[PDB]
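Peer 1: This is the structure I have questions about; it appears just below.
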Amino acid sequence: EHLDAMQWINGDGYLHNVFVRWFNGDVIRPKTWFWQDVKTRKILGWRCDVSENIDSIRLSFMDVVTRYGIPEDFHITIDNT
DNA sequence: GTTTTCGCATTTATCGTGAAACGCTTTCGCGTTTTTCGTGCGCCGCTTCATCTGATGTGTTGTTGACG
């Protein structure tokens, strides 16, 4: 089948090796979740935070659908294999 | 009078010189040649991501408690 841009997006996380002093003063290693268009490989959105949790995923998704919209056939992949 | 030597003349030979000629080797000059050197890109293979980061021992100082 033919894959359109925005038709299939993959979500992935990343743990940073950089020490950052956050807004609350604590020095932590940030974790960022990214949404990527599978066809073009363009990163469509991200959210960074102090730990891995659903909020960054949810909000980065919000950023993606607010900026580029929701396609009529929408596939989302998060590989938990 | 006949022959032989002696004095003078003309022609040819050659030198010493000076400027020039040729012929050999040496270079440089320029057009076309040959190698080396950089800059440049594309391909292939290896490796990590699909989840990744900090301590100990001894000395000195500060604070707090006890004692005078």
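Heads up, chain A uses Swiss-Prot numbers, so what you see runs 258-338.
For all residues, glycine too, the Cβ spot is worked out from N, Cα and C.
Annotations for this protein, taken from Swiss-Prot, read as follows:
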type	residues	note
MUTAGEN	A:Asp269 to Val	Loss of DNA-protein assembly
Peer 1: Sort out the sequence-distant neighbours of A:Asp269 (mutagenesis position) for me: same chain, 6+ apart, CB within less than 8 Å of its CB, listed by position.
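Peer 2: Set apart from A:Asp269 (mutagenesis position) by at least 6 residues yet with Cβ under 8 Å, we have A:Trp290, A:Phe291, A:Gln293.
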Peer 1: Could you check what DSSP calls A:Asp269 (mutagenesis position) once collapsed to helix, strand or coil?
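Peer 2: Strand, per DSSP.
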